[PDB]
Amino acid sequence: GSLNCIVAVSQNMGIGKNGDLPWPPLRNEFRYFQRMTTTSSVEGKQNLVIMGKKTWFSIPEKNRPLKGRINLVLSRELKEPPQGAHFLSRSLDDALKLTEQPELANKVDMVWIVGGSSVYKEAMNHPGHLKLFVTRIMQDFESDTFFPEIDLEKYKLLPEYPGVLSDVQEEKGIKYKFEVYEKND
Ligand SMILES: NC(=O)c1ccc[n+]([C@@H]2O[C@H](COP(=O)([O-])OP(=O)(O)OC[C@H]3O[C@@H](n4cnc5c(N)ncnc54)[C@H](OP(=O)(O)O)[C@@H]3O)[C@@H](O)[C@H]2O)c1
Ligand SMILES: Nc1nc(=O)c2nc(CNc3ccc(C(=O)N[C@@H](CCC(=O)O)C(=O)O)cc3)cnc2[nH]1
């Protein structure tokens, strides 16, 4: 099928700091992430969330696995899914493979990439339809991990998107904007 990426990025393209988010917790932005990644109208099926190993451990243990979603972790030097994770794959291809194998066949509604820099960079270059759900955190934040540039040659910003607020949001005195990008490539 198609892939969704979801990310929140500072104005300096930061996504991470010290294995956590660069900004303080934004409850309603987290609830947006939860709603977008969890929402599945197909009764009997759940969404697949795919993430790198560091992203997995950046989720507080009490929120692992991400409830109402199939949690799959990518790791090349791990051979059991980390404690609480539903699946492990050695590559994005292997994770997508898994979708049409007995483990996940007719179990998976949508696929959400939530995983770190390398997972996004690869997902973003994957053939077929891609949507990037990008929360623009409209402050600079000190960050050690960054979201790759969005290639405008293939990706276009959609002006609005059904189910996504169009106006700038503000929580805990931090403004942000929900964006959705799309390629057909
Ligand atoms: N929206 C956001 O703001 C957002 C989203 C995600 C993460 N973050 C933040 O970013 C940081 C974590 O992201 P990160 O980029 O540092 O790490 P990450 O991509 O979650 O994890 C890196 C590790 O995951 C595994 N991995 C990554 N790509 C893989 C692939 N294609 N195949 C197999 N395994 C793969 C590797 O593990 P092995 O070494 O075991 O092979 C790699 O060392 C944290 O600070 C987190 O809070 C923020
Ligand atoms: N838009 C967006 N915002 C983010 O903060 C985000 N974070 C990651 C990676 N980090 C995290 C960290 C924590 C949780 C988390 O705790 N999620 C819970 C929230 C539950 C609650 O608020 O009580 C969840 O159920 O989804 C998810 C991803 C990936 N994509 C993102 N995308």
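Here Swiss-Prot sets the residue numbers for chain A, with the shown residues being 3-187 in order.
From the backbone N, Cα and C atoms, a Cβ is placed for every residue, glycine too.
Here Swiss-Prot flags 4-185 as domain 'DHFR', drawing on sequence analysis.
Annotated NADP(+) binding site per Swiss-Prot: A10, 16-22, 55-57, 77-79, 117-124, in sequence order. In three-state terms derived from DSSP, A10 (NADP(+) binding site) belongs to an extended strand segment.
Taking all protein chains in view, 20 other C-beta atoms sit within 10 angstroms of the C-beta of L23 (mutagenesis position). Looking at Swiss-Prot, the entry for mutagenesis of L23 to R says: Strongly decreased affinity for methotrexate. Decreases catalytic rate constant 200-fold. Decreases affinity for NADP and dihydrofolate over 10-fold.
Experimental mutagenesis at this site is recorded by Swiss-Prot as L23 to F, W or Y, annotated: Decreases affinity for NADP and dihydrofolate over 10-fold.
The substrate binding site feature in Swiss-Prot is assigned to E31, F32, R33, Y34, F35, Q36, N65, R71; the stated evidence is a curator's inference. Under the DSSP three-state reduction, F35 (substrate binding site) is assigned to helix.
Under its mutagenesis annotations, Swiss-Prot gives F32 to R the following note: Reduces catalytic rate 5-fold. Reduces affinity for dihydrofolate 9-fold; when associated with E-36. Packing around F32 (mutagenesis position) is summarised by its Cβ count: 14 other Cβ atoms lie within 10 angstroms of its Cβ, all protein chains included.
Listed in sequence order, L68 are the same-chain residues at least 6 apart in sequence whose CB falls under 8 Å from the CB of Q36 (mutagenesis position). For the mutagenesis experiment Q36 to K, the note given by Swiss-Prot reads: Increases affinity for dihydrofolate about 3-fold. Reduces affinity for NADPH about 3-fold.
Per Swiss-Prot, mutagenesis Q36 to E is noted as: Reduces catalytic rate 2-fold. Reduces affinity for dihydrofolate 9-fold; when associated with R-32.
One mutagenesis experiment named in Swiss-Prot is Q36 to S, and its note says Increases affinity for dihydrofolate about 2-fold. No effect on affinity for NADPH.
Here Swiss-Prot describes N65 to S as a published mutagenesis experiment; the accompanying note says: Increases affinity for dihydrofolate about 15-fold. No effect on affinity for NADPH. Long-range C-beta contacts of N65 (mutagenesis position), restricted to its own chain and to partners at least six residues apart, with a cutoff below 8 Å, are absent.
According to Swiss-Prot, the mutagenesis experiment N65 to F carries the following note: Increases affinity for dihydrofolate about 3-fold. No effect on affinity for NADPH.
By the rule that a residue counts when its Cβ sits under 6 Å from some atom of ligand 2, the recorded positions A10, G21, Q36 yield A10, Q36.
Checking the recorded positions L23, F32, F35, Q36, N65, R71 against ligand 1, the ones with a C-beta less than 6 Å from an atom of that molecule are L23. Cα to Cα, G118 (NADP(+) binding site) and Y34 (substrate binding site) are separated by 18 Å. Rounded to a whole value, the Cα-Cα separation of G18 (NADP(+) binding site) and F32 (mutagenesis position) is 15 Å. Long-range C-beta contacts of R78 (NADP(+) binding site), restricted to its own chain and to partners at least six residues apart, with a cutoff below 8 Å, comprise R92, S93. The shortest Cα-Cα distance from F32 (mutagenesis position) to any of the binding-site residues (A10, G21, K56) is found for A10.
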